[PDB]
Amino acid sequence: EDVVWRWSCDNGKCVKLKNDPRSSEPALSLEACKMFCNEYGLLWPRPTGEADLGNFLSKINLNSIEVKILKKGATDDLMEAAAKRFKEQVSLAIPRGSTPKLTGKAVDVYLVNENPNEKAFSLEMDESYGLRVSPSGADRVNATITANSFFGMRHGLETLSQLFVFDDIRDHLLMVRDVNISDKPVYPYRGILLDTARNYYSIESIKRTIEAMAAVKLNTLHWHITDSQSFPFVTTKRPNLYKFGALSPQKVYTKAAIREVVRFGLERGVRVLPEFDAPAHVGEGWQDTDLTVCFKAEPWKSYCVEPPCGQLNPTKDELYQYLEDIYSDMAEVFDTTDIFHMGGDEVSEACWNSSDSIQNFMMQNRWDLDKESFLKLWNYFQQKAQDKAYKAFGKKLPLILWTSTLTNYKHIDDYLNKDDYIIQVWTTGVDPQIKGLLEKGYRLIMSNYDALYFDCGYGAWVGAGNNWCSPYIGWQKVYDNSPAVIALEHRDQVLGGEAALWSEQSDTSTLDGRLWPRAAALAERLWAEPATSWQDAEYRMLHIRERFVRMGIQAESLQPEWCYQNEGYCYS
Ligand SMILES: Cc1nnc(CNCCN2C(=O)c3cccc4c(N(C)C)ccc(c34)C2=O)s1
Ligand SMILES: *[C@@H]1O[C@H](CO)[C@@H](O)[C@H](O)[C@H]1NC(C)=O
Ligand SMILES: *[C@@H]1O[C@H](CO)[C@@H](O)[C@H](O)[C@H]1NC(C)=O
């Protein structure tokens, strides 16, 4: 049948009213009301600069949208691909099984990339853009996106597509008539960590994830591609690692597959950043090399944080030949990344100390066998691995390490320096280490576990009860978690943040629900750093969830759809 309700704006809320026939006032459909009732309409993330959406909608012919690239250059391929995707983006405004009447104005989209040769990812990259929409002549619309680079341009196309609304009362595709928007992200690193070693993720699901990231302007996929449970990365130089280490022959990531993902990311402004976690979090794949110790050591609680145990043996020279080859194979296919993540989480002194070969090595260089001595062994390892990584990428590039015993701010400079190492933080946002590190000049990526660990909340995977970092983190808490507040005066040293999806209890099947729409909360926090709280973003968050579902993402459900249709009635 037909929609029988209409909506009217009342104190910032769209209230549902019967669409009575005896009225001379044109009915508003739900999302048409929302577009103007809400401070930022249906935008997500909201812009950081000018956000003028005017007051009117114009009817649009879906088949009369033309994108024109005004400046050519090295990014022609990327700009043309982005332009061709625009119609599909617009169509996301239209619910499945609905069709817009093909009437209304034609839309001219003009893309102006002021530096059409720039296509490298970097922390200094320019992601800003300007967006203007105005009527052109009597029967056309002029949308002009001006940006310093392809990446800013691509963000502009994303925002522009959000300015379309489907009127399901009249079956009209509508667009905001008068728009002036200027926009740029507060932080340059806006990421999602995907662990694909604790469980395998189909490359289809990885690309889908990238699609959703780009929809909310996240720009970094951190691919935690190995761990102790499996080695799915296909290293051509050390093929036994993936042959022995993969969960199955089909559960690998070939060079061809990785190149696909990396290119897919590039087209969508997403840096694909590989991680090789070391010297802990290794195991499967390394059998018969004699380059690990404690693999599957029992009882596991005595040797590691979670089973199976396993750590590299830094005392074996051959290890660094393996490492050099792995890093080199990674550099070959992950060839858009400007940064390399080297893990460095959770090293077990007990594990290293159960090894005879290791104990001899530490005696021979006159270190003892107490906790502080193994820090020296770890330092020895990281220095040699670091040198191999530089050689693999053919240049010095920033390296990332997790917060750990090694990166304790009190002695971190004994081991590292702030120019070469970025620290990924998974402590709570009030942990003293953060202030300590910032005072030493270190740059941080925020992944604080009390707000950014998306795996928390489910059943235990060892024994019973719930998993270690329960309770489940609602989007409200993700949204309110502010790096600016965490860092204070040292804000600029924060490169951004990253939602962590560890995969002990997640795989291809759960990935859409784990990430969405919660990662959108992080997307806005990192893009805009709003002074306002989640309550002020609530209505737009409910809409972005529906947009994800329309994209084919099996996003988590936040509230009854009744609440979405009846703003203001669901509160506490
Ligand atoms: C980087 C990494 N991110 N996540 C990783 C998984 N290993 C997590 C280990 N772990 C736990 O298993 C764990 C269990 C029970 C309580 C706690 C805890 N509290 C609330 C006292 C603080 C930190 C951890 C923890 C903690 O770090 S490595
Ligand atoms: C389209 O609008 C832009 C944005 O203001 C304006 O600069 C440009 O000249 C217009 N182009 C046309 C064809 O009107
Ligand atoms: C390592 O083991 C030796 C005993 O073989 C012990 O003396 C030393 O205390 C241990 N070190 C640590 C940190 O456990």
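Following Swiss-Prot, chain A shows residues 23-594, kept in their order.
Per the header: X-ray crystallography, 2.1 Å.
Note that Cβ sites are derived from N, Cα and C of the backbone, with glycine treated the same way.
What Swiss-Prot lists as active site, charge relay system is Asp249, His303, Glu368. Quoted from Swiss-Prot, the note attached to the mutagenesis of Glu328 to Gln states: 19% decrease in catalytic activity with 4MU-beta-GlcNAc as substrate. 2.5-fold increase in KM for GlcNAc-beta-1,4-GlcNAc. kcat is 12% of the wild-type value using GlcNAc-beta-1,4-GlcNAc as substrate. 1.6-fold increase in Ki for TMG-chitotriomycin inhibitor. In Swiss-Prot, the entry for mutagenesis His433 to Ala states: 1389-fold decrease in catalytic activity with 4MU-beta-GlcNAc as substrate. The structure shown retains the original residue. Looking at Swiss-Prot, you'll find the mutagenesis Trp448 to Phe noted as follows: Slight increase in KM and more than 1000-fold decrease in kcat/KM with 4MU-beta-GlcNAc as substrate. Where Swiss-Prot documents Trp448 to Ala as a mutagenesis experiment, the accompanying text is: 2-fold increase in KM, 927-fold decrease in kcat and a 1900-fold decrease in kcat/KM with 4MU-beta-GlcNAc as substrate.
Taking the features listed in Swiss-Prot, we show where each one sits on the structure.
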| residue | record | CB count, 10 Å |
| --- | --- | --- |
| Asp249 | active site, charge relay system | 28 |
| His303 | active site, charge relay system | 26 |
| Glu328 | mutagenesis position | 18 |
| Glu368 | active site, charge relay system | 15 |
| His433 | mutagenesis position | 14 |
| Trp448 | mutagenesis position | 22 |
Pairwise Cα distance for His303 (active site, charge relay system)/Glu328 (mutagenesis position) [Å, integer]: 10
Rounded distance in angstrom between the Cα atoms of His433 (mutagenesis position) and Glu368 (active site, charge relay system): 17
Filtered recorded positions, from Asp249, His303, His433, whose Cβ is under 6 Å from an atom of ligand 1: none
Pairwise Cα distance for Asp249 (active site, charge relay system)/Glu368 (active site, charge relay system) [Å, integer]: 12
